[PDB]
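Student: One structure, pasted below without further comment.
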Amino acid sequence: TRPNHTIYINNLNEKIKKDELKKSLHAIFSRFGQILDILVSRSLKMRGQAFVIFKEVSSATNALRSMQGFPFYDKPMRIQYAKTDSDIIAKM
RNA sequence: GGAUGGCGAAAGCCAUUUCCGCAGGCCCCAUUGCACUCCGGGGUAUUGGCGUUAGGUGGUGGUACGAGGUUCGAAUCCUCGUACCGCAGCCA
Ligand SMILES: [K+]
Ligand SMILES: [Mg+2]
Ligand SMILES: [Mg+2]
Ligand SMILES: [Mg+2]
Ligand SMILES: [Mg+2]
Ligand SMILES: [Mg+2]
Ligand SMILES: [Mg+2]
Ligand SMILES: [Mg+2]
Ligand SMILES: [Mg+2]
């Protein structure tokens, strides 16, 4: 557990189309602090996972302790910090 | 794409097709995966469109050619249109 600007989320319902997932994720997470970006992919290795990048590490960390396990589409979210800064954060 | 026919030396472009295929509907298998350019696979439906970067309307930049205007005349500047290309969305 090494605090990062980006929370990593897996165990997401894989049926949900992309656009919808982002929309829903943004509604739930944008209320923990300002969000800079949400990355969703439905590649063989990326599906079921989502990368939410807050603007301040204090937000990401708060979202984590709070949304951990939260129902989402009949599936508990499993959240963690992202093993590595996100492209936009690092350049900055 | 294959085949067949048309102009061609090919490139290509056109056409046809109860050959194969693509996006869109609907099901099924597989994946618990730490990424930032994308990207598993299969069955069935399969009109129309397209042809592996594989559908469409209208829209924004571009490339191409055309028209009107600019001008003495323009290959310049201006706008309009069309074909295509990367693009966002929406629809299939
Ligand atoms: K045919
Ligand atoms: Mg052929
Ligand atoms: Mg021929
Ligand atoms: Mg001939
Ligand atoms: Mg041909
Ligand atoms: Mg299909
Ligand atoms: Mg298929
Ligand atoms: Mg002229
Ligand atoms: Mg004149």
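All positions are counted from 1 along the displayed chain.
Per the header of the entry, the method used was X-ray crystallography, 2.8 Å.
Positions of Cβ are set from backbone N, Cα and C atoms, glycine also.
Checked Swiss-Prot, it gives:
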- A:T6 to V (Swiss-Prot position 11): Abolishes RNA binding (MUTAGEN)
- A:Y8 to F (Swiss-Prot position 13): Substantially reduces RNA binding (MUTAGEN)
- A:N10 to V (Swiss-Prot position 15): Abolishes RNA binding (MUTAGEN)
- A:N11 to V (Swiss-Prot position 16): Substantially reduces RNA binding (MUTAGEN)
- A:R47 to Q (Swiss-Prot position 52): Abolishes RNA binding (MUTAGEN)
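Explain the structural surroundings of these features, please.
Tutor: According to its DSSP assignment, A:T6 (mutagenesis position) is in a strand.
Within its own chain, A:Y8 (mutagenesis position) has A:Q49, A:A50, A:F51, A:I79, A:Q80, A:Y81, A:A82, A:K83 as residues 6 or more apart in sequence whose C-beta sits under 8 angstroms from its own.
If you draw a 10 Å sphere around the CB of A:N10 (mutagenesis position), it holds 12 other CB atoms from the protein chains shown.
A:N11 (mutagenesis position) carries neither a helix nor a strand DSSP state and counts as coil.
Taking Cβ-Cβ distances under 8 Å and a sequence separation of 6 or more, the neighbours of A:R47 (mutagenesis position) in its chain are A:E14, A:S41.
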Student: Within 10 Å of its Cβ, which one of these mutagenesis positions (A:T6, A:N11) has the largest number of other Cβ atoms?
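Tutor: Buried the deepest by this measure is A:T6.
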